[PDB]
Protein chains: 2
Amino acid sequence: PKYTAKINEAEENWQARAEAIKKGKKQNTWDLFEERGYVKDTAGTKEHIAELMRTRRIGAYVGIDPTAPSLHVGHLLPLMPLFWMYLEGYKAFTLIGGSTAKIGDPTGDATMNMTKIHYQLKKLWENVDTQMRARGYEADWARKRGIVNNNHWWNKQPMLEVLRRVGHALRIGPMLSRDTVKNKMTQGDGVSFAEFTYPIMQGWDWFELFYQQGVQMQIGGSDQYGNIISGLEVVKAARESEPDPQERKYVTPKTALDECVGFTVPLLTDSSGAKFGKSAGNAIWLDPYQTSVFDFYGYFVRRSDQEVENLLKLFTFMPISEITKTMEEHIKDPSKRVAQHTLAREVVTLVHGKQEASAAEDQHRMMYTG
Amino acid sequence: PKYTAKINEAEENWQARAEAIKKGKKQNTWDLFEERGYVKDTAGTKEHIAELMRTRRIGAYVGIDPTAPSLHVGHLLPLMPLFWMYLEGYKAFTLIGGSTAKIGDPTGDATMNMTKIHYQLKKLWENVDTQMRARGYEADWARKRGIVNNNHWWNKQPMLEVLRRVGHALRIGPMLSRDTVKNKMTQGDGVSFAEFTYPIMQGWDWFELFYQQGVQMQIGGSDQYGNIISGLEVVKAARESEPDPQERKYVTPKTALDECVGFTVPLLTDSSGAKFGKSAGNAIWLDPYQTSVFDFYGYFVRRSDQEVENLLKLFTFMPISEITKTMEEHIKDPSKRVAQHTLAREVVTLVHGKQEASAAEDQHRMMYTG
Ligand SMILES: N[C@@H](Cc1ccc(O)cc1)C(=O)O
Ligand SMILES: N[C@@H](Cc1ccc(O)cc1)C(=O)O
């Protein structure tokens, strides 16, 4: 009865939204992704992903392996489109790779790390809510966010079941004919069986999130394209191999838009080759105990004129009109770092909050700042 | 106290045996293996395996994947040295690959198959006991036989634990640079992830048998050499990665003779290329409902003069002196098929029992036999 009525109202709301998009009254979140610059590679055509996003209140996820006690600003990039979807009323999850960090992604303390990353994600998600309220988005019952740790299934998930459900459908050649698996096996050491199996586990992760939460979309870091391709194979195998006739009603695809999709975000460097979120020989951590707020703000205020508009698009919830006005002010006199102070203000506001942001800005407008 | 006293007497008996071998009073079972022709390839040096067998009442196993409801005579070959060890007072196991049959060994109904194979192995093991008594071997408390199904661990064994315990130690290159994995991936279809993982599961099987039963030796079919090499890596990884300090006392090797070893049996064909145990386009099944006893006996009575001594050595418990006397009678007039009737009599006696054997011999000595 009553969850059902609410689900029905949600779908009806979603469908009026869908029609509004078809008529051009409302921008498709997919086209927002393209406009702001989040799309590098897609697993699924852009027409596919657009239409899935228009017609269905999907779930989406980003996975993070807790390889250290703090996230850094480089982690923010895949999270940003995820947060945009959340603001738009999708279901959005950050998956902590508690079990999968121990294998480690080859593309190219641990419990305490897992605890700290959960804490930090919860803190950031709360700042997203704050920003959602500040940017004028209305409450929506069907809007959902969550934090999931893949140890929830990996602690007991039988190997046999994974091999039976997906292992016969996945051929090792495509896994092997992929640049990471050819790279570190030619130049660099070898690939461990555990390393080789990592993409299969991440694919099973996606299956579990599809099954449990309706997650049809994975958003990946810039180097996650191969893992996403493999993950789709794993999820497809798993949905097709479901033995129970009753579960198949729910899990086996019937229609084209039932399929899963994904995309990756761009690789961000400056014109000197530096990786975004690295300032010298260290990360810009989200933890103030590791990187002071002043220094976090500093990182952003030092961004280049050449990259700053692109970074305002990626790392803020500023409407494009707002960014355009900022850039119009900024080019009057770039030496004033209007755009960079805006970027710093917005990103600090998201990670550390408005008060910390104001204080840091005041400090960076002193006559000496380092 | 009392299992302990019995274990101590067993070890003392084993050590008098060991000294008797060192002094040449008693043949090392390893040298029996060599004399009778069971040794093709060894994982571990022959000096290693010999000394392990002299000094330690090891456990050994043969794995069989239940891919059909009956075993056939080709299955007997790896079982024979295993049965010899049993007669000599080792611990000897036949492992049914209940879970691993579903993946299937790539080297180159299902529940009912598992039930029938268990039944047949139990029946054969009982005939081994009969033969043990008939060949003059004395009761030994420490002599042990068993039938184990790897579904005992595979039904619930977590993938994560397997990957953490062995997955980092096993490199995919050696797995990949092996002829089977290069064969069916070049010529022939692909290799499924499940296929590629099969040797890891069989290696974990061996670990479970080492842990549970003290099994240090695997005997393999003629094509199982690669699987045995991989299995040793898996068992070594697993014994070295045991996290508990108390378990390490028992599971982590301390000495050279603590290591696991294995060997394979020869590939048996006749001079026309036919696979041993194939008579035309069908197997010679151990099940009388599939291959009559008459026809089973017939298969053996038709063996060639060129191969019959070799087959008496492999497929019977006849002392070498007995086989020599048989061959001395046989060469007086080969047309009488003395040696072949002896081979038929002995193998039928093992699989179907002495009464069935006598009847089949009488039938094959009629003036018309097909
Ligand atoms: N493999 C990703 C993280 C990840 C982990 C688990 C997942 O299910 C998804 C993504 C990385 O290292 O960047
Ligand atoms: N792989 C072997 C059978 C086997 C199965 C499991 C084991 O643990 C050992 C051996 C075969 O097909 O001949």
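Chain A is numbered as in Swiss-Prot, which gives 39-146, 158-419 for the residues shown.
So how was this one determined? The header says X-ray crystallography, 2.0 Å.
Each Cβ is built from the backbone N, Cα and C atoms, and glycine gets one as well.
Per Swiss-Prot, the feature L-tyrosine binding site maps to A:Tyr99, A:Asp143, A:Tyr247, A:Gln251, A:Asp254, A:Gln273; the stated evidence is similarity to another entry. According to DSSP, A:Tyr99 (L-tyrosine binding site) sits within a strand segment. Taking the Cβ of A:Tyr99 (L-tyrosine binding site) as reference, residues of its chain lying under 8 Å away and at least six apart in sequence are, in sequence order, A:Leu120, A:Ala130, A:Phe131, A:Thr132, A:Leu133, A:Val197, A:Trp255, A:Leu258, A:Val264, A:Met266, A:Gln267, A:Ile268.
If you take the C-beta of A:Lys327 (ATP binding site) and look for same-chain residues 6 or more apart in sequence within under 8 angstroms, you find A:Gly112, A:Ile333. If you look up Swiss-Prot, you'll see A:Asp103, A:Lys327 marked as ATP binding site.
The Cβ of A:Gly127 (mutagenesis position) lies under 8 Å from the Cβ of A:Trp52, A:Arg55, A:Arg95, A:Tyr186, A:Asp189, A:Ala191, A:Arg192, each of these being in the same chain and 6 or more residues away along the sequence. Quoted from Swiss-Prot for the published mutagenesis A:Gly127 to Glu: Splicing and aminoacylation defects (mutants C-18-1 and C-18-2).
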Coarse DSSP state, helix versus strand versus coil, of A:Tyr247 (L-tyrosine binding site): helix
Anchor-to-anchor CA distance, Å, A:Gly146 and A:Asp158 (intervening 11 residues not built): 24
For A:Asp103 (ATP binding site), nearby residues of its own chain (Cβ under 8 Å, 6 or more apart in sequence): A:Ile134, A:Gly135, A:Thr138, A:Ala139, A:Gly142, A:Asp143
Sequence-ordered binding-site residues from A:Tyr247, A:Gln251, A:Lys327 with Cβ under 6 Å of an atom of ligand 1: A:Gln251
Neighbour tally for A:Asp143 (L-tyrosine binding site), based on other Cβ positions within 10 Å of its Cβ: 21
Number of Cβ atoms other than its own within 10 Å, given for A:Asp254 (L-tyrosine binding site): 26
Nonlocal residues around A:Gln251 (L-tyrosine binding site), in sequence order (Cβ under 8 Å, 6 or more apart): A:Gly101, A:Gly135, A:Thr138, A:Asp143, A:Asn276, A:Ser279, A:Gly280
